[PDB]
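J.: Got a structure here, written out as C-alpha cells. Questions coming.
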Amino acid sequence: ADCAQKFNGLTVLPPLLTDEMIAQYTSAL
Amino acid sequence: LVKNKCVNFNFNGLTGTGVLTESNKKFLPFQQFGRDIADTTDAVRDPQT
Ligand SMILES: *[C@H]1O[C@H](CO)[C@@H](O[C@@H]2O[C@H](CO)[C@@H](O)[C@H](O)[C@H]2NC(C)=O)[C@H](O)[C@H]1NC(C)=O
C-alpha cells in the first residue's frame, strides 16, 4: 500500500542489500 | 504567488510549510482544500487565481 516524503517527519530508509542483490544470493545458493 | 521554492504559506486560513507546484488533478468546483489518506493537505486552491 502507498525529499524524505511523508509530511510528519516520517522517513523510510532503503535496505543495505537491494532486491536485485538478494535475488543474486538466492540464485547462488 | 510563488512556485517551486519552500515557503511558509497561508491559504484562506490554512497554514502549512511546503513546496508549491502545479498539479494535473482537477478539483470539484465547490471544494477548496485537498487531503490525502493520512489527512495531510496535499493540494490547495488559491482564491484569487
Ligand atoms: C478577480 O480579479 C482578478 C485580478 O484582476 C481576476 O483575474 C484575472 O481574470 C482575467 C479574466 O478571467 C484574466 O484574463 C486575467 O489573466 C486574470 N488576472 C488578472 C491579474 O487580471 C479574476 O478573474 C477576478 N475574479 C474572480 C477570481 O472571481
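Numbers in chain A come straight from Swiss-Prot, and the residues shown are 829-830, 851-877, in order.
Using N, Cα and C of the backbone, Cβ positions are placed for all residues, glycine too.
As annotated in Swiss-Prot:
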- A:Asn856 to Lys: In strain: Omicron/BA.1 (VARIANT)
- A:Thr859 to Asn: In strain: Lambda/C.37 (VARIANT)
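In the displayed structure, how are the listed features positioned relative to their neighbours?
T.: According to its DSSP assignment, A:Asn856 (variant position) is coil. Within the same chain, no residue at least 6 positions away in sequence has its Cβ under 8 Å from that of A:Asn856 (variant position).
Close to A:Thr859 (variant position) in the fold, though at least 6 residues off in sequence, lie A:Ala852, A:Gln853, each with a CB less than 8 Å from its CB.
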